[PDB]
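*Asks:* Handing you a structure now.
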Amino acid sequence: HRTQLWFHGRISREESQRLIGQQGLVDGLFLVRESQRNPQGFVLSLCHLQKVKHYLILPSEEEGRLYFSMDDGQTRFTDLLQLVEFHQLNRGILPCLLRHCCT
Amino acid sequence: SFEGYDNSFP
């Protein structure tokens, strides 16, 4: 998770937009960061048609087993890597695929 | 589903 190139740790929403702005507002450009409003969770910040969108990722526990979800448990992931890898191939609730990592 | 985020907007 921390090892992953697309993970930026504790950065703000404005900062994510500045970073995505640096790298040209390319469609499907993305990063994952910690949420400022929800420090227990994460945000997938994604550029689509030159607008940056922010998708909240929250932890939940089912029968003592942690999962992450962007849609109140309709789609569940063991960790951020699984979430990212799924959405590189499947749009799910997103408006586009995760195409390029914001470094 | 979350105020202030784009999840399943609108």
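All residue numbers given for chain A refer to Swiss-Prot; the residues shown span 426-528 in order.
Per the header of the entry, the method used was X-ray crystallography, 1.6 Å.
Using the three backbone atoms N, Cα and C, a Cβ is placed for every residue, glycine included.
In case it helps, Swiss-Prot gives these features for our protein:
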{"type": "DOMAIN", "residues": "A:431-527", "note": "domain 'SH2'"}
{"type": "MUTAGEN", "residues": "A:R458 to L", "note": "Impairs phosphotyrosine binding by SH2 domain"}
{"type": "MUTAGEN", "residues": "A:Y480 to F", "note": "Global loss of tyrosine phosphorylation. Abolishes interaction with FHL2 and HAX1"}
{"type": "MUTAGEN", "residues": "A:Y492 to F", "note": "Global loss of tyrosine phosphorylation. Abolishes interaction with FHL2 and HAX1"}
{"type": "MUTAGEN", "residues": "A:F511 to R", "note": "Abolishes dimerization. Abolishes activation of HRAS"}
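So that I understand the layout, could you describe where these features sit and how close they are to other parts?
*Replies:* Secondary structure of the domain 'SH2' (A:431-527) per DSSP (helix as H, G, I; strand as E, B; remaining residues coil): 18 helix, 34 strand, 45 coil.
Taking a C-beta cut-off of under 8 Å and a sequence gap of six or more, A:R458 (mutagenesis position) has these contacts in its own chain: A:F432, A:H433, A:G434, A:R435, A:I436, A:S441, A:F467, A:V468, A:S470.
For A:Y480 (mutagenesis position), the number of other Cβ atoms no farther than 10 Å from its own Cβ, over all displayed protein chains, is 25.
Of all Cβ atoms in the protein chains displayed, 17 besides its own lie within 10 Å of the Cβ of A:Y492 (mutagenesis position).
Of all Cβ atoms in the protein chains displayed, 14 besides its own lie within 10 Å of the Cβ of A:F511 (mutagenesis position).
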